[PDB]
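The structure appears below as structure tokens.
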Amino acid sequence: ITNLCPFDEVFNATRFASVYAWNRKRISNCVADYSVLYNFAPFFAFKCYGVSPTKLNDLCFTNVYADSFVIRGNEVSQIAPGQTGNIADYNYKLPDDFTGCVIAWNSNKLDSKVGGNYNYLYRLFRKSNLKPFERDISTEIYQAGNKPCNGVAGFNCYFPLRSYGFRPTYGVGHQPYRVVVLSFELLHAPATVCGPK
Amino acid sequence: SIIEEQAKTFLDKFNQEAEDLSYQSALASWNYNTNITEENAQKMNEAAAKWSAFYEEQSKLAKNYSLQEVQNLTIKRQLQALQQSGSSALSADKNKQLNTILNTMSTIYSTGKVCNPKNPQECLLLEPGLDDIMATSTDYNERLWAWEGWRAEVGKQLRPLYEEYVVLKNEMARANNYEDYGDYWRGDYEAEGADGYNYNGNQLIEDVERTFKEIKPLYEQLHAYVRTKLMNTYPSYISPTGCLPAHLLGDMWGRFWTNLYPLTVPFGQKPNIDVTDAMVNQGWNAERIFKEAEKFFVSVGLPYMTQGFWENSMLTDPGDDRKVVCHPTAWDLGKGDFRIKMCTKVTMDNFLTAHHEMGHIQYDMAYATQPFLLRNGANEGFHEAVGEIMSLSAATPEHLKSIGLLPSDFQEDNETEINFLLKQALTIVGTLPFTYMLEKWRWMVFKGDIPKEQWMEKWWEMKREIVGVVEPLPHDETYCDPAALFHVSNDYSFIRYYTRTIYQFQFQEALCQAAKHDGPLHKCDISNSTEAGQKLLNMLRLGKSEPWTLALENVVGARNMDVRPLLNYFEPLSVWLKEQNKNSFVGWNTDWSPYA
Ligand SMILES: *[C@@H]1O[C@H](CO)[C@@H](O)[C@H](O)[C@H]1NC(C)=O
Ligand SMILES: *[C@@H]1O[C@H](CO)[C@@H](O)[C@H](O)[C@H]1NC(C)=O
Ligand SMILES: *[C@@H]1O[C@H](CO)[C@@H](O)[C@H](O)[C@H]1NC(C)=O
Ligand SMILES: *[C@@H]1O[C@H](CO)[C@@H](O)[C@H](O)[C@H]1NC(C)=O
Ligand SMILES: *[C@@H]1O[C@H](CO)[C@@H](O)[C@H](O)[C@H]1NC(C)=O
Ligand SMILES: *[C@@H]1O[C@H](CO)[C@@H](O)[C@H](O)[C@H]1NC(C)=O
Ligand SMILES: [Zn+2]
């Protein structure tokens, strides 16, 4: 037991990323201690699929991907395989055959200020949906009519990205939430991520 | 279609952008109201200003999507509310003229003084100057001069302003494809949907008349009782077979007859039920009062109160170097923020007002998931009808006996019930013909059936027939009696007070049959009943997404308004009044006048 994985700089980070620019970290060649993970907040959401929630520290995988972002309260249900909405259609998509865990908790005391936090953005308009595990960071103007937009905002020409504006006196369903998605893959290669002996 | 998708995208952007501005305006208003200071006002105004501007742009930019090309009803309902423009349909000069007329009328009403004869050195104002005289005094001439001065000093200055007010508002109404301003007000009841769920503004007149023709006999009986009781205090000024003088109805305009209870009490040796002494003895505060209402609401199967409700609400007078507006109100600031402002004292009236306001809060929480522009009550009468039934249910001498404010061996006599019903009648039944007559007169004046040269004649010819009130002194065409009322001179609708009274009782009946209640209707408690709460929440969660006919059907079982529950509520009192009026005349004539 000498190569503990760096899960502490994925849950204790000082600044998370927006939904449309979600952050991906690849974890390989370490021993994974899936028990410090329980030491954090009451974990409003600790739901996961294809894997026993109590016997993770018994099986070996070739790679673990951690994706981090911040969403709203009444959108955590959209982080699940086979769902339709706004976050799950234009921002972040999960495959139907998903093997991994979804963790989500509350961050009102950290990501909410009097006056509004306008640093968190999400996409509102897109021409087509997203294939699973895909990113779009373009800022071209959405065209909704026959008239060509020609690089200027106006009638039937919308800027595709909008903000949240969190304030401390909001309700539970409009408060900030931090979400980490862990995806385990097992490919044809030597397995290099395993639990403690 | 193609226009429908563009409308959907436009509404998505509007909904995204409007929540923030509305929330900022609401928060500024709250901070001003709970903390009165000069610089807290300016910010408020600024916030409000921005909101207006935003709306004033979108209502134009939303007129470019033809409404007939949208087929799905929710999008059409959202877009129609946005497309409606009011005073913006006129030019700048006429809008400025209308605004300067309205401000002048409001200012004249607010600062008005009636100077007493007999050493006119101390003149009285309106609010704490004449309400006391007209609600407490028992002197004929003292009431007469106060009644006449308010019409001869404030009513005669509002005639020329009103005459051109009407002309401006009719043109503003015709600028929006209407016939008159009365149609503009009656169009709030428009409903569009499937077959049999439609409703225009012309059916409201017929429904109101149909309901009043049934309500009238009970009013006649109550009128006869009050007439035969007022002859012991004004012997020579009342005819046994005539109308009632206007300045002897316990109010400045006669809107409410509550202040006649000391003179018309059936049995004066039996006091009413008051639980203030028990509340003070046991030891109660505002928090206990507001928690005993949350228990009532969660008894029937409704959600608890939000945590932010207990932290962001002012339930007591601060009692420090901070000035607050002391008037109960329930605030829905948006984004899951619900608050209540109220100066709470340990009394029974505050105990009932808490239920009334938490009814509004629970109504707001039900449709918080609906989209913007569809996040209001079904019409302008549902919101108070929900609050009033809770107050009715939380005041019976069986709910108070459960919470421990009355002895466990308390038995109710039949003498107190008659007194309670008479007090309720004097404030419910006695205000319906007044509202009907006022709104009918205003509709006729707007539409043109009443020419300008015959305004007060129609007033004191309709009041002597519909209501039964006769003027003390002659009034020619120089006065404007209706303008001496707060709602008439401040651009406010008045029929919302007529429909609500009809609605509430219906609701109560539907919530007393589901609760398996056996007995008279005025002793119904819907606590510890889950099916009643579920049936009510079936209607609470819609909002404006569906026509109000479907919302009414979801809770009552009928698609329209009827008066049978109201008459069922007041049945023991009707029997008692009929028994008590054998040797008396039921009715009135329109030929007797105090001045002639
Ligand atoms: C984050 O840091 C805190 C205290 O330093 C503690 O909960 C733990 O070390 C970290 N939490 C996780 C989930 O790694
Ligand atoms: C009331 O407003 C003043 C600003 O005029 C502010 O300083 C004060 O803190 C406010 N009261 C409270 C309780 O915050
Ligand atoms: C949108 O409406 C304005 C009027 O406010 C009009 O001038 C403009 O041409 C319209 N745009 C269209 C029809 O594309
Ligand atoms: C109309 O629009 C609403 C959007 O709120 C949608 O749910 C519904 O399926 C659409 N069609 C009908 C027939 O209501
Ligand atoms: C309602 O149920 C509670 C719980 O048993 C009971 O104490 C109470 O007496 C019942 N009735 C009323 C009117 O609260
Ligand atoms: C009340 O009940 C008593 C008991 O019989 C009866 O004598 C009396 O007439 C009743 N009074 C009313 C007003 O019902
Ligand atoms: Zn109210």
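Each position is counted from 1, following the chain as shown.
Heads up, header says this was done by electron microscopy, 2.9 Å.
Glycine is treated like the rest: Cβ placed from N, Cα and C.
Cβ contacts within 10 Å of A:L121 (mutagenesis position), excluding its own Cβ and spanning all protein chains shown: 15. Annotation of the mutagenesis experiment A:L121 to R (Swiss-Prot position 452) in Swiss-Prot: Increased resistance to neutralizing antibodies. Decreases HLA binding to NF9 epitope. Increased binding affinity to human ACE2.
Under a cutoff of 8 A between CB atoms, and with a sequence separation of 6+ in the same chain, the neighbours of A:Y122 (mutagenesis position) are A:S18, A:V19, A:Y20, A:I71, A:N86, A:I87, A:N91, A:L161, A:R162, A:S163, A:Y164. Annotation note: A:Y122 (mutagenesis position) sits in a strand segment as assigned by DSSP. For the mutagenesis result A:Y122 to F (Swiss-Prot position 453), the note given in Swiss-Prot is Decreased HLA binding to NF9 epitope. Increased binding affinity to human ACE2.
Its own atom aside, the Cβ of A:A144 (mutagenesis position) has 19 Cβ atoms within 10 angstroms in the protein chains shown. Swiss-Prot documents A:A144 to V (Swiss-Prot position 475) as a published mutagenesis change and attaches the note Increased resistance to neutralizing antibodies.
According to Swiss-Prot, the experimentally introduced change A:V152 to A (Swiss-Prot position 483) is described as follows: Increased resistance to neutralizing antibodies. Neighbours of A:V152 (mutagenesis position), defined as other CB atoms within 10 A of its CB across all chains, total 7.
The DSSP secondary structure for A:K113 (variant position) is coil. A sphere of 10 angstroms centred on the C-beta of A:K113 (variant position) encloses 13 other C-beta atoms. Among the natural variants in Swiss-Prot is A:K113 to T (Swiss-Prot position 444), noted as: In strain: Omicron/BQ.1.1.
For A:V114 to P (Swiss-Prot position 445), Swiss-Prot lists a natural variant annotated as follows: In strain: Omicron/XBB.1.5, Omicron/EG.5.1.
Under its natural variant annotations, Swiss-Prot gives A:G115 to S (Swiss-Prot position 446) the following note: In strain: Omicron/BA.1, Omicron/BA.2.75, Omicron/XBB.1.5, Omicron/EG.5.1.
Annotation of the natural variant A:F125 to L (Swiss-Prot position 456) in Swiss-Prot: In strain: Omicron/EG.5.1. In the structure as shown, the Cβ atom of A:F125 (variant position) sits within 10 Å of 17 other Cβ atoms.
In this structure, A:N129 (variant position) belongs to neither helix nor strand by DSSP; it is coil. A:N129 (variant position) counts 11 other C-beta atoms within 10 Å of its own C-beta, drawing on all protein chains shown. Swiss-Prot gives this note for the natural variant A:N129 to K (Swiss-Prot position 460): In strain: Omicron/BA.2.75, Omicron/BQ.1.1, Omicron/XBB.1.5, Omicron/EG.5.1.
A:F155 (variant position) carries neither a helix nor a strand DSSP state and counts as coil. For the natural variant A:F155 to V (Swiss-Prot position 486), the note given in Swiss-Prot is In strain: Omicron/BA.4, Omicron/BA.5, Omicron/BQ.1.1.
Among the sequence features in Swiss-Prot, the natural variant A:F155 to P (Swiss-Prot position 486) is noted as follows: In strain: Omicron/XBB.1.5, Omicron/EG.5.1. Cβ environment of A:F155 (variant position): A:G145, A:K147 lie under 8 Å away, each six or more residues apart in the same chain.
A:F159 (variant position) has a Cβ environment of 13 other Cβ atoms inside 10 Å. For the natural variant A:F159 to S (Swiss-Prot position 490), the note given in Swiss-Prot is In strain: Lambda/C.37, Omicron/BQ.1.1, Omicron/XBB.1.5, Omicron/EG.5.1.
Record note (Swiss-Prot), natural variant A:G165 to S (Swiss-Prot position 496): In strain: Omicron/BA.1. The unchanged residue is displayed. Long-range C-beta contacts of A:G165 (variant position), restricted to its own chain and to partners at least six residues apart, with a cutoff below 8 Å, comprise A:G116, A:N117, A:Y118.
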From the Cα of A:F159 (variant position) across to the Cα of A:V152 (mutagenesis position), what is the distance in angstrom?
9
Between A:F125 (variant position) and A:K113 (variant position), find the distance joining the two CA atoms and give it rounded to the nearest Å.
27
Compile a sequence-ordered list of residues in the same chain as A:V114 (variant position), six or more apart from it, whose Cβ lies below 8 A from its Cβ; state 'none' when nothing qualifies.
A:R167, A:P168
Specify the nearest of the recorded positions A:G115, A:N129, A:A144, A:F159 to A:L121 (mutagenesis position), where nearness means the distance between Cα atoms.
A:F159
Taking Cα atoms as reference points, which of the recorded positions A:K113, A:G115, A:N129, A:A144 is nearest to A:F159 (variant position)?
A:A144
Have a look at the recorded positions A:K113, A:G115, A:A144 and say which one has the shortest Cα distance to A:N129 (variant position).
A:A144
Same chain, 6+ residues apart, C-beta under 8 Å of the C-beta of A:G115 (variant position), given in sequence order:
A:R167
